[PDB]
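What follows is one structure encoded as structure tokens, with my remarks underneath.
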Amino acid sequence: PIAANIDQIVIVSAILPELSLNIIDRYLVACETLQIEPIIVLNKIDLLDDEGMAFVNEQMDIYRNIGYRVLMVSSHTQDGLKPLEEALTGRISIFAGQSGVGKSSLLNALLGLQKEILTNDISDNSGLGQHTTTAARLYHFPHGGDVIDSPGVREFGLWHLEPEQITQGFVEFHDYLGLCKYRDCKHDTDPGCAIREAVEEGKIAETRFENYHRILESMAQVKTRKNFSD
Amino acid sequence: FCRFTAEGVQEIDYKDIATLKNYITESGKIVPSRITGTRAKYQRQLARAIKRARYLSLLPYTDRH
Amino acid sequence: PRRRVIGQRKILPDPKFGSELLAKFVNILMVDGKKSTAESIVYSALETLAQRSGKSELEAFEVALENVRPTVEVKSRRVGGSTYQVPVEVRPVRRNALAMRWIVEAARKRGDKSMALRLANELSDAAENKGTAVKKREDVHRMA
Amino acid sequence: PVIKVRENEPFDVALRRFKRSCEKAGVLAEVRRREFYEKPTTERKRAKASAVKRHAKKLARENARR
Amino acid sequence: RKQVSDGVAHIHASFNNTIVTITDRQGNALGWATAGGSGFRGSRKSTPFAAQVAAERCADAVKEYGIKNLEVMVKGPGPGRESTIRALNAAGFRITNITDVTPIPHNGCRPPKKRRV
RNA sequence: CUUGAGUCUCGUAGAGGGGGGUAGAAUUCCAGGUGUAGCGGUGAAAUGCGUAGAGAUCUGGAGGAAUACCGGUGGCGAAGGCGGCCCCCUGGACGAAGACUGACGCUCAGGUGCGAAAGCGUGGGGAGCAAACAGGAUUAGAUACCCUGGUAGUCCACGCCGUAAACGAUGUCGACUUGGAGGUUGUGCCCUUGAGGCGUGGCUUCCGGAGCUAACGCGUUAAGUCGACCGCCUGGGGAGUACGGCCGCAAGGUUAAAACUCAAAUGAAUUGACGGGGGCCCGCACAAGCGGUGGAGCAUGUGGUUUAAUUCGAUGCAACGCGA
Ligand SMILES: Nc1nc2c(ncn2[C@@H]2O[C@H](COP(=O)(O)OP(=O)(O)NP(=O)(O)O)[C@@H](O)[C@H]2O)c(=O)[nH]1
Ligand SMILES: [Mg+2]
Ligand SMILES: [Mg+2]
Ligand SMILES: [Mg+2]
Ligand SMILES: [Mg+2]
Ligand SMILES: [Mg+2]
Ligand SMILES: [Mg+2]
Ligand SMILES: [Mg+2]
Ligand SMILES: [Mg+2]
Ligand SMILES: [Mg+2]
Ligand SMILES: [Mg+2]
Ligand SMILES: [Mg+2]
Ligand SMILES: [Mg+2]
Ligand SMILES: [Mg+2]
Ligand SMILES: [Mg+2]
Ligand SMILES: [Mg+2]
Ligand SMILES: [Mg+2]
Ligand SMILES: [Mg+2]
Ligand SMILES: [Mg+2]
Ligand SMILES: [Mg+2]
Ligand SMILES: [Mg+2]
Ligand SMILES: [Mg+2]
Ligand SMILES: [Mg+2]
Ligand SMILES: [Mg+2]
Ligand SMILES: [Zn+2]
């Protein structure tokens, strides 16, 4: 465990360090298995040009089209935080995501902590950023509630989760359970897989389907260990 | 085998092209001593002669050239 | 057989032509041990085949299976560590069985209301290298 | 390498003698041992190991009976 | 178009592709085929049967030249060396002379590094 | 004085060293000839190159680097190292016989020199290869492995650096101590000699006796038996680090602590266990076959859900028509 007695997680992603429709999906599956309410934030929109913003929003809407709260905030310019502040009030929110995405900087901006005390902030070099914050610290929200700064992560793999729990984790799949002619429908190429055609007509996000399949096949690679996770 | 010593030869001559050509393959490669049965010092003399002949184009370096 | 490559047992000749191949044919065609049904079917089919082919019905069966017997077939091998197809020749005793097997399945697919007729029609087309029994033989030769 | 056909010679025997000639020169092993550079240290160690293995095999040849 | 009536079949048996060309004994090319241009790609491209196909794929487009006999010079370690000429004879070509011309250096140049596969 | 050491005469073998020519393959490039549509690369791909004509093939040219086969468990060198052929200069070793000198010897702190690769300075050269870097794939990422390119460097001249698992992890010199099989290079005698047999030296490889060793192993080329001299060690980290000195253009090298901390750290061998290490040998394990299950209806068991209660137990194989 990283943090307990949590009420809400906020998946913090940023375009510069890495854009990963795969890590976001792994986090969504996890929090769905943990019943914790998630929320997606995308940091450093200041780096993207206006065309690039219109190029990132039409796939950030993938999740807001299945209800997920999706916000875009620039920590350096403090742009568009204000709805994030509102969504953060009066709850317990763990700031999670890859290293370098801006989780510490976002906290500095939101908390408005005294200048003498600030979270460590090093800039990313080449492909990926450093791991500055190596701890998990609680912070009292100014208005109400608490946030938690967490250390950056590389792989949020899910071999502990059962394969069915991944189908449940994708919320856009309940609309098609029991609609597959083969009852034990792996849904990849099995005939009559409802979600197959569903994504054929664009009802489902293709990227989400491919991510589901690839994380399933990833579980096969990491099932090599005989250690137990129960 | 060991014909050189058997004839007590003192020095193998590069100019001869009929004798030492029994010691190269059709591709012109120096046949190893394991199968010719020649002895070490004579094998070395043979290699030097053969390289000399190659230099003066009495023996081809390779079947292609 | 990992340790002992056991030899195959002998089949008894058929009580109507003393032909080992005919008995093997009825053994292949048999279903649920109902030998009598199979022998009825095979004798009916052979006799109608005789009517179309005139004399020597047992011989007509021989040349029918001959026109579709396989010579070369693909075989799998894992020596490479990956699935590997290889074209290999077939022993006569085995290609006999392969021809008989292909004939009977093709007949079952033919339908048209009677097994007697299906078998006879397939045999009649086989006798002249046709009926798709030869086509299945031709495709596995092409796969060499 | 070079194999010249004669008059009234079957093509198959010509092919087989050509291939057995080219493999008598070991040309394939030559072009395969010159595909990647091999540091002289690894060359020396593998040569020495092959040699000592040869010596051990020729020793086993004559230590069993005696 | 013009019958030389005598010529040479040059093969190129790489571990990736097989290139079979036809030319006069003087080295001016007439027709050339390749397992790649034969509709075989990837692992399918570097197969002995692919080279066997490319054999006819080359022989056809030089029927107008109609060389009767020919000499083959094969160079390359790739599979299919023997199968090209086996197929070429099955096309009615008569092989006057087979010869290997695999380029071999006398320790002339540094080859690339060993792949740490 | 001549037995140690050294000189001379006559020969032998040798990738010993330095300098200069030259050769033949091969890579790349350029120009041209033929000619078509792909080439290239991988596990599979992509990047990349190709219609201005690639790739392929032929001819001519240019340049650099290295010397298939011989080739070896081979040779030479103090060590590092040394591999086409030829010439010039030059070092060492060994053998036979004889003469010569007459202890002139061994080791060596300081000192001097040589010293792989990488690296540094200046100036050339640059074909191939290739840190860095650019790109394409894989991947969470690939900052790596793989792919396409590619700079320094790799080469030459002159300086500098002075370190390597610079290893036989075995200092140099001398004497003595059972054997066997080899390799290489001298040399004597006898043979009818090619052969062949008796000997006698040098170097070198593999077994193995006594003996030694913790064991592994060493074993006349000792890690045996002994002499002479030198270097080095005193638990593991801290640390070959700090400081100072010396050296270096610099990178850094050499000499070289202490505070502090632990009760271990380590070498060999034993038994087992494990290996994305091998050799197997079996098994309807697979293959070869025949019929099924998986879809339908129902029977039955179980999970779940439900219920006042749906009694309890059995739960990977080896629970689920199981207790019953
Ligand atoms: N351009 C830009 N940089 C930003 C922005 N927000 C934060 N950054 C910078 O991006 C870096 C993020 O580092 P940090 O916040 O520690 O990352 P993290 O996502 O919290 N994880 P970790 O601690 O593991 O690195 C810092 O240099 C920060 O100043 C932004 O909106 N724009
Ligand atoms: Mg942070
Ligand atoms: Mg493991
Ligand atoms: Mg390559
Ligand atoms: Mg005197
Ligand atoms: Mg000293
Ligand atoms: Mg250097
Ligand atoms: Mg330099
Ligand atoms: Mg320079
Ligand atoms: Mg590279
Ligand atoms: Mg990438
Ligand atoms: Mg010089
Ligand atoms: Mg040292
Ligand atoms: Mg040492
Ligand atoms: Mg000692
Ligand atoms: Mg000394
Ligand atoms: Mg021993
Ligand atoms: Mg100490
Ligand atoms: Mg130091
Ligand atoms: Mg089976
Ligand atoms: Mg069913
Ligand atoms: Mg129960
Ligand atoms: Mg109980
Ligand atoms: Mg039962
Ligand atoms: Zn489905």
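Numbers in chain A come straight from Swiss-Prot, and the residues shown are 118-347, in order.
Technique stated in the header: electron microscopy, 3.0 Å.
Keep in mind that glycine also has a Cβ here, set from the backbone N, Cα and C atoms.
Neighbour count (other Cβ atoms within 10 Å of the Cβ, all protein chains): 28 for A:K220 (mutagenesis position). If you look up Swiss-Prot, you'll see A:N160, A:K161, A:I162, A:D163, A:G214, A:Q215, A:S216, A:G217, A:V218, A:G219, A:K220, A:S221, A:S222 marked as GTP binding site, on the strength of sequence analysis.
What Swiss-Prot says about the mutagenesis result for A:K220 to A is this: Reduction in GTPase activity, 38% of wild-type kcat for GTP. Strong reduction, 5.2% of wild-type kcat for GTP; when associated with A-221. In the three-state DSSP reading, A:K220 (mutagenesis position) counts as helix.
Swiss-Prot gives this note for the published mutagenesis A:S221 to A: Reduction in GTPase activity, 22% of wild-type kcat for GTP. GTPase activity not stimulated by 30S ribosomes. Strong reduction, 5.2% of wild-type kcat for GTP; when associated with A-220. Listed in sequence order, A:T236, A:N237, A:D238, A:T249, A:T250, A:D266 are the same-chain residues at least 6 apart in sequence whose CB falls under 8 Å from the CB of A:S221 (mutagenesis position).
Around A:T250 (mutagenesis position), taking its Cβ as the centre, 20 other Cβ atoms fall within 10 Å, counting all chains. In Swiss-Prot, a mutagenesis experiment is listed as A:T250 to A, annotated with the note Loss of GTPase activity, does not dissociate RbfA.
Remark: A:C310 (Zn(2+) binding site) has A:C297, A:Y299, A:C302, A:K303, A:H304 as non-local neighbours, by Cβ distance under 8 Å and separation of at least 6 in sequence. Annotation comment: Swiss-Prot describes A:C297, A:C302, A:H304, A:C310 as Zn(2+) binding site, evidence class sequence analysis.
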In whole Å, how far is A:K220 (mutagenesis position) from A:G214 (GTP binding site) when you measure between their Cα atoms?
8
Have a look around A:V218 (GTP binding site) and count the other CB atoms within 10 A of its CB, chains all included.
30
Just to be sure I understand the packing, how many Cβ atoms besides its own are within 10 Å of the Cβ of A:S222 (GTP binding site)?
21
Let me make sure I understand the structure: which of the binding-site residues listed (A:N160, A:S216) has the fewest other Cβ atoms within 10 A of its Cβ?
A:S216
Can you list, in sequence order, the residues of the same chain other than A:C297, A:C302, A:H304, A:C310 whose CB lies within 8 Å of the CB centroid of the Zn(2+) site?
A:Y293, A:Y299, A:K303, A:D305, A:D307, A:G309, A:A311, A:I312, A:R313
Long-range Cβ environment of A:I162 (GTP binding site), under 8 Å and at least 6 residues apart:
A:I132, A:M170, A:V173, A:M189, A:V190, A:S191, A:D196, A:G197
